[PDB]
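A.B. asks: Below: one structure in structure tokens.
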There are 6 protein chains.
Amino acid sequence: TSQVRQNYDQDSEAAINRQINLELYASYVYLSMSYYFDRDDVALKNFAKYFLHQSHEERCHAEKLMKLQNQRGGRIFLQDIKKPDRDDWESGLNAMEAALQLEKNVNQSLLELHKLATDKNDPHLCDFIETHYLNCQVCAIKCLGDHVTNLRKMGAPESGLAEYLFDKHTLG
Amino acid sequence: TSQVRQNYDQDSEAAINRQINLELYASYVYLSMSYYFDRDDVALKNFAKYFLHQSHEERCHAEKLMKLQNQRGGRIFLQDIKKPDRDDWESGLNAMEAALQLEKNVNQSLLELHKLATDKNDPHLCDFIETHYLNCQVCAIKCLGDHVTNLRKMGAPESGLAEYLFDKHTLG
Amino acid sequence: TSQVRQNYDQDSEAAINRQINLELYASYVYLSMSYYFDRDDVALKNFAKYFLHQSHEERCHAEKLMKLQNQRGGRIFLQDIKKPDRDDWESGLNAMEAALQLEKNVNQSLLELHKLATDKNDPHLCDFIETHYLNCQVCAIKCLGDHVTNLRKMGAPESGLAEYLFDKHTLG
Amino acid sequence: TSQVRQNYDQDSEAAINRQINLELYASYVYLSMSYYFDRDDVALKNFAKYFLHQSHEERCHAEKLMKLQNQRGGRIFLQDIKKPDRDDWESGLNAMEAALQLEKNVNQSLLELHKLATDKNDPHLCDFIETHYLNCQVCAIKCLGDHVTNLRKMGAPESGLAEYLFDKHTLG
Amino acid sequence: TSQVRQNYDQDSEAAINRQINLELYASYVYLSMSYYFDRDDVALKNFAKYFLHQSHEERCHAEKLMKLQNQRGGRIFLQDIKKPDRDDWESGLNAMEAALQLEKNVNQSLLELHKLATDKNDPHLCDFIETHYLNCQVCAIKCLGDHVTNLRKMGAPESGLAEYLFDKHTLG
Amino acid sequence: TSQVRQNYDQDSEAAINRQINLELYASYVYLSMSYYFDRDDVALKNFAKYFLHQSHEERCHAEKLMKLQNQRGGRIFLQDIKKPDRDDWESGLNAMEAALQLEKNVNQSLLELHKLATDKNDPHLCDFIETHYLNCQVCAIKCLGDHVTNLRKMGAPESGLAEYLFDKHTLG
Ligand SMILES: [Ca+2]
Ligand SMILES: [Ca+2]
């Protein structure tokens, strides 16, 4: 029993660890996407920068989660960070849609965590998720949807010119 | 179905569209009050300025609700903006009292909305309402309450001097 | 009867209240268009930004009209603000063509209002309309005409790439 | 009843009045600790400084609570501020453990207050607690837990050298 | 016995502790007074602002007093801070009068304390009272007395306008 | 076959992927150590900062490796990032020694990679490792050895004061 623990359910704790790993996984996915667009045969520096930044963001969420854990007296338990589903992300459009899912998936997990926080009557954990994740996710998912829409309407992925311009005008 | 929609109930979506219209309405009411005090037979520039500002506020609130709708993949449907209940707001004290009532109504509407978001377990929608409207409405109610009270004690509406000085000292 | 009223015919008064409402209406159509381009499935930020500005400009025109009413002793009477024709504006080209028409209509109304002022021999009303409205109308129409022409030549609406580039190069 | 009152339960109101007194009590407890370390036979200026600041923090919370009460239409009702249960706090480590308990009790109390807020469907009062008190208490309990862990691991309270160096290196 | 203690009579010590509780009490009276004018049905921010300041002042005095105690070798013993008389101060003029009284009582107590220090031939405790409390009280009294005069003369509390203007012109 | 590939052996390529994962693993270890010292029962902010920074460094090496891979035409293949051996790092000293090994181990891998680069006569890959890793490793291993030595000589881990001071004077 931690001296600072208070109103922090066991389910909550395990769930945060569950969440820390998921965030790290998302991060790992993005890192993968990033360096795919860095390949001499894909060559889209901005898509590359975009994802690398997205990757670093997920790592911050992960670290803020670990912070939260220690903050409420819970104990951190890391677990293997599973590698990404793919190695080759096909195209800019395909990668964007993959991210759209990744985010919607992490959002699903966040909402479930919030539901558990509510059921366990842990307002502090609820506010933490409300203020630091929920709203960011909606923004991110919205951002991705938009990029996907633009890429689709520009003629991607068949059109290489489309992905090129998008790289320059939206991600640049 | 929107590619970014997730955990967004149709009722909530319809409720947001309702709120949007209510905000546009409130904004119309304040616009009306504003120019009332701009009449050559009322001539209270600061009351006029105060309400014009309030008007622009409610319109900013409307646009933020519309932004919300899109962010969560809902679809906006505008409806007529009914006209204010009057064209003559009588006195400054009277318009202040009406605003107090208009705000408490709008707030009432937001409490409905927030309660709905809860029943439909939509934490994002609840935090949006919390962190953006519920807190601002309370401050607003309190402000109007204060103005209403000051106007009454100074002698309004009976005393024309009262409203003149409140115009200069509180609204100027 | 206002103490400042002088040579302000009643038909003029009513014509102006009607214009105030027409202006507010235009502001509404524009607000509607702005947030259409904000939809995750349209996603043209500069179009959204562009029309949101025109909405603010039209609203600002309404208010000057309201200021004018009070300047010459007239009395303001507001009416409901009818909802825009559509909820979906299709494409950039379509919204542009729609906006061009809207503009020509308001102008159409201003011109009649000026023909009335001329008939009622009210030089002040004529000058207020010439200086503050007719010029901006000619300008806005030419601006909108040009936009429409560009979009057509680029291949819009069929060319999604056309609307993306226009969004970035002309509206950005 | 207040003209601004809206969705503010009687029980909630009384709960605040209660919390207001609790915060003042905390403030008093810290003020006592503060000057205990200011005694020539204790002599730890930074521990003193630390608690004197915590003391002012707690009073500020009380004052913000009183603001809330009038902000929603409630009515402040002050009660005697009961003196702390101790006059001599033995040591820096002992005092820290005391503060830790005092904070977990204030937090325990805010959580009950937040519960009540939810049982009464009062979302405003809910965000007010989450945003201005819930995270603050968590961060504070963590800080105190840390301080207690360091002091113990340093040799306190047996070692006078230990509390001295903590006074200089952690609180200075 | 304290190693720093010198020429500090046990009665002086007990009187200093009594004074500490008294300054803290006064402090609590002003705090109560302050938020009374923050009420939506009183609404006089500068009165509220004014008394809040006087409140923080009283606490600074209480704190300096506690510092004196330790400086001389005495030992602090806190007592309950008894709640103020009223919960409703009726009017600014009334609150101002109550304050004038509070100050004259605190003063009476200080003068007593000074004579005690004199009979106990403790010049240090005499000069401390002279320099840091006595002239401050005289000023406070004269200030409060002046405020009462203006409020009575402007026509308080019958005239709401009287207190409103005093709020703006003297306390603003 | 990549268009930019040239003098880049298959063994080399696979070895770099091998290395990328190792770097990411090291990074993961450090992240773990970092947040262990953030626990309310360990409480050494600087050891915490130290490792978190060390962690971010290993992630840069990882990313620079992925960069290298694409640079020479090789293809990146990520793999699960195995979790750290431990969850509880016992103490500051124990963590330092663990890092000393982690670094010596990563150094062993780097030297082997360099040997392979030499055998495959790939000077570019040799210089890359010589300039970007070999020298840094020697510095890091030296740094860790020193910290270990200091902690040992100060009385760590039995002495909690030792770890405390070290945290403040060397890591701060
Ligand atoms: Ca002209
Ligand atoms: Ca919240």
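Numbers in chain B track Swiss-Prot; the residues on display, in order, are 6-177.
Each Cβ is built from the backbone N, Cα and C atoms, and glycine gets one as well.
Copied straight from Swiss-Prot:
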- B:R23 to A: Abrogates interaction with NCOA4. Fails to localize to punctate lysosomal structures (MUTAGEN)
- B:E28 to A: Reduces iron binding and oxidation rate; when associated with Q-87 (MUTAGEN)
- B:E28, B:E63, B:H66: Fe cation 1 binding site (BINDING)
- B:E63, B:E108, B:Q142: Fe cation 2 binding site (BINDING)
- B:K87 to Q: Reduces iron binding and oxidation rate; when associated with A-28. No effect on iron binding but the oxidation rate is severely reduced; when associated with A-108 (MUTAGEN)
- B:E108 to A: No effect on iron binding but the oxidation rate is severely reduced; when associated with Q-87 (MUTAGEN)
A.B. asks: Could you check which of the binding-site residues B:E63, B:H66, B:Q142 is the closest Cα neighbour of B:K87 (mutagenesis position)?
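C.D. replies: Checking each of B:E63, B:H66, B:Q142 against B:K87 (mutagenesis position), the shortest Cα distance is to B:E63.
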A.B. asks: Whole-number answer please: how many Å between the C-alpha atoms of B:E63 (Fe cation 1 binding site) and B:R23 (mutagenesis position)?
C.D. replies: 14
A.B. asks: For B:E108 (mutagenesis position), which of the listed recorded positions (B:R23, B:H66, B:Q142) have their CA atom within 10 A of its CA?
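C.D. replies: Qualifying among B:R23, B:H66, B:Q142: B:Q142.
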A.B. asks: Suppose we draw a 10 Å sphere around the Cβ of B:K87 (mutagenesis position). How many other Cβ atoms does it contain, all chains included?
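C.D. replies: B:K87 (mutagenesis position): 14 neighbouring Cβ atoms within 10 Å.
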A.B. asks: Indicate the candidate from B:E28, B:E63, B:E108 with the smallest number of other Cβ atoms within 10 Å of its Cβ, considering only these recorded positions.
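C.D. replies: Selected from the recorded positions B:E28, B:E63, B:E108 on minimum Cβ neighbours within 10 Å: B:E63.
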A.B. asks: Which chain neighbours of the Fe cation 1 site, leaving out B:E28, B:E63, B:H66, have a Cβ atom within 8 Å of the mean position of the site's Cβ atoms?
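C.D. replies: What remains near the Cβ centre is B:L27, B:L29, B:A31, B:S32, B:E62, B:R64, B:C65, B:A67, B:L70, B:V111.
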A.B. asks: Sequence gap of 6 or more, Cβ distance under 8 Å: name the residues on the same chain that satisfy this around B:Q142 (Fe cation 2 binding site), in order along the sequence.
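C.D. replies: Listed in sequence order, they are B:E108, B:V111, B:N112, B:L115.
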A.B. asks: Determine which residues of this chain, when B:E63, B:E108, B:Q142 are set aside, have a Cβ within 8 Å of the centroid of the Fe cation 2 site's Cβ atoms, and list them as they appear in the sequence.
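C.D. replies: The answer, listed by sequence position, is B:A31, B:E62, B:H66, B:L107, B:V111, B:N112, B:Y138, B:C141, B:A145, B:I146.
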A.B. asks: If H, G and I count as helix, E and B as strand, and all else as coil, what does DSSP give for B:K87 (mutagenesis position)?
C.D. replies: coil
A.B. asks: Could you tell me which three-state DSSP class B:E28 (mutagenesis position) falls into?
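C.D. replies: Once the DSSP labels are grouped into three classes, B:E28 (mutagenesis position) ends up as helix.
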A.B. asks: Filter the recorded positions B:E28, B:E63, B:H66 down to the ones with a Cβ under 8 Å from chain A's Cβ atoms, keeping sequence order.
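C.D. replies: So none of them sit by chain A.
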